[PDB]
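Report on one structure; see the data block that follows.
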Amino acid sequence: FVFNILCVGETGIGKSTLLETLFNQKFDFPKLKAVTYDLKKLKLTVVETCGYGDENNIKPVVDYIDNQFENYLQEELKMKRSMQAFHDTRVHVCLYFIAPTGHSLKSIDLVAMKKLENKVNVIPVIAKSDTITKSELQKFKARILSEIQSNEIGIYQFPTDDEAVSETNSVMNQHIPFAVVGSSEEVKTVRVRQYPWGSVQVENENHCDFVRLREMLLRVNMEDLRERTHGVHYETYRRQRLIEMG
Amino acid sequence: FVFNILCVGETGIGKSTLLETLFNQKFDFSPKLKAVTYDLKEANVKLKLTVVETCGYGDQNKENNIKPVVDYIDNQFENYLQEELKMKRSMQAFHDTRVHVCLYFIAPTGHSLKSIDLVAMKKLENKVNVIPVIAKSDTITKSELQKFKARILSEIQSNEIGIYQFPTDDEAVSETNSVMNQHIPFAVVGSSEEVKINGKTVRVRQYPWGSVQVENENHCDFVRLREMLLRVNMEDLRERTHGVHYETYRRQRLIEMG
Ligand SMILES: Nc1nc2c(ncn2[C@@H]2O[C@H](COP(=O)(O)OP(=O)(O)OP(=O)(O)O)[C@@H](O)[C@H]2O)c(=O)[nH]1
Ligand SMILES: Nc1nc2c(ncn2[C@@H]2O[C@H](COP(=O)(O)OP(=O)(O)OP(=O)(O)O)[C@@H](O)[C@H]2O)c(=O)[nH]1
Ligand SMILES: [Mg+2]
Ligand SMILES: [Mg+2]
């Protein structure tokens, strides 16, 4: 089972830590860095932006995405093709890390997500959500959601048409953008960020939205992300190239 | 007694909150920089305080970011110079608006200093007393803070950036100032929220997992930064501004004037 995830965010925003917390293991890796791991049945490829934010900031991200689409298309056009044996490297989900300023959505993040909306399944997350207290975090979420909806940004939504998963997925959609916290520490057993005044529990829903985000890794949800990638995002790219090739 | 403080940092980095925490008072301003003046009072000692905040700092090219800050600083120097050169001058009836200290807010990334930060502080070193601070330090654990401070100090030293150091010459209190210099860059935490503990008002940031206590030295370096408001330290900041930074500006202008 292949699954490709992209983390877009500024330097030191917590991309690597969240990936480690998500899959409960370390990941060892010039604008993008990708590495493939075999988790035990799941072949995972994690991609992470380098120096992002340091107009054209999103270009290397878009180019990477287009190149994975192109590799798949060329395989699809082959005379002697073997799609089953082919390693799908197309990005199935993009976690867009939003800085916990407590302010509003930055213009760069707005433009970037607008250009990614029809290229990849975009899921916005609030990085280092322990930066913000509970009350102003809900105001910050509402502000972000307001700008996303007003600017008509087509972020990804988990499917709620099937009653078998409607309850889980509707709750997930209500928590978007996910207030995330990552950690490489473990105490008596969960993962925590330990301060002298207290410890943030990653897997505690009263502290952050990590448990909601982790439900993305449910089989039905990963399959939906892959299906939309192939049937919508890839098709958009494919139709464009077929026009060019003629 | 006048004292002018400038806060340089990106949007939402916590400039206004720190100023409120530092002086125990909300500041209401009235567009690259904002400045407002308040009259404060401890017992029977008056203080004419001016706070200055950057606006949208880090949104523009590196040069275009620190340029309005340098221009503001130079402008206060120019106003003082023109008054000093006046025929019918009255230096006592003149409001000295020269910036005495600059708090440069460093984002709590836990990694290194941004390239924009190094260039900015290098441009400000001979214009104003620069004191680097780590903003929102309650978002950094103690092991990561110790390592973060080290890398910051290392890059400042290797780039020959002359940040301000508190005087350790006078017998009392050089002990206090020596400890202050050891804490640079100050790990700062601000808060507009306050509670009453043991009959005293205490500013805190309250999370579901606990509360950060601003005045607690075991939580952040705010108490060390507040020692900048000691009379001897404020006067040293003013003196260096007048005797060193302003004179540097003055000499260049005298040449240009011919
Ligand atoms: N407050 C807070 N700090 C975090 C969190 N997650 C990670 N950090 C810290 O932030 C720093 C950044 O960690 P990384 O995961 O390497 O950030 P990054 O996005 O991978 O940065 P680069 O890949 O180097 O560009 C680390 O020192 C972490 O200890 C979080 O959820 N909350
Ligand atoms: N975690 C944390 N949050 C803080 C701290 N200080 C302020 N904040 C929060 O961060 C947000 C930014 O507050 P401000 O002080 O207005 O930030 P600013 O630098 O003045 O931003 P500008 O609008 O550009 O002036 C506020 O909502 C505060 O609640 C802090 O020390 N730690
Ligand atoms: Mg990383
Ligand atoms: Mg402010």
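Note that chain A is numbered according to Swiss-Prot, with residues 40-68, 78-88, 93-106, 111-244, 249-306 shown in order.
Just so it is clear, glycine is given a Cβ too, placed from its N, Cα and C backbone atoms.
Pulled from Swiss-Prot, these are the features on record:
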- A:51-56, A:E100, A:184-187, A:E192, A:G238, A:253-255: GTP binding site (BINDING)
- A:51-56, A:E100, A:184-187, A:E192, A:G238, A:253-255: GDP binding site (BINDING)
- A:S55, A:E100: Mg(2+) binding site (BINDING)
- A:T157 to D: No effect on homooligomerization (MUTAGEN)
- A:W257 to A: No effect on homooligomerization (MUTAGEN)
- A:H267 to D: No effect on homooligomerization (MUTAGEN)
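Projection of Swiss-Prot feature records onto the structure.
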residue	record	CB count, 10 Å
A:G51	GTP binding site	18
A:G53	GTP binding site	24
A:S55	GTP binding site	19
A:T157	mutagenesis position	19
A:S185	GTP binding site	26
A:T187	GTP binding site	22
A:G238	GTP binding site	23
A:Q254	GTP binding site	15
A:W257	mutagenesis position	18
A:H267	mutagenesis position	23
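Of A:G51, A:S185, A:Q254, A:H267, listed as recorded positions, those near chain B by the criterion of a Cβ under 8 Å from one of its Cβ atoms are A:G51, A:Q254, A:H267. In the three-state DSSP scheme, A:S185 (GTP binding site) falls into the helix class. If you draw a 10 Å sphere around the CB of A:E100 (GTP binding site), it holds 19 other CB atoms from the protein chains shown.
Measuring Cα to Cα from A:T157 (mutagenesis position), the recorded positions that fall within 10 Å are A:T187, out of A:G51, A:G53, A:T187, A:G238, A:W257. Each residue contributes its Cα atom, and for A:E100 (GTP binding site) and A:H267 (mutagenesis position) those atoms are 26 Å apart. DSSP assigns A:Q254 (GTP binding site) to a strand segment in the three-state reduction. Between A:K244 and A:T249, the deposited structure omits 4 residues, and the straight-line distance between their CA atoms comes to 5 Å. Only A:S55, of the recorded positions A:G51, A:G53, A:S55, A:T187, A:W257, A:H267, place a Cβ under 6 Å from an atom of ligand 3. A:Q254 (GTP binding site) sits 13 Å from A:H267 (mutagenesis position), taking the C-alpha atoms as the reference points. Highlighted here are the binding-site residues (A:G53, A:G238, A:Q254) whose C-beta falls below 6 Å from ligand 1: A:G53, A:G238, in sequence order. Distance (Cα-Cα) between A:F68 and A:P78, which enclose 9 unmodelled residues in the deposited structure, is 12 Å. As deposited, the model skips 4 residues from A:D106 to A:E111; the distance between those two Cα positions rounds to 11 Å. 4 residues are missing from the deposited coordinates between A:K88 and A:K93, whose CA atoms sit 5 angstrom from each other. Checking the recorded positions A:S185, A:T187, A:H267 against ligand 2 with a 6 Å cutoff on the Cβ atom leaves A:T187, in sequence order.
Straight-line distance linking the Cα atoms of A:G51 (GTP binding site) and A:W257 (mutagenesis position), rounded to a whole number, equals 23 Å.
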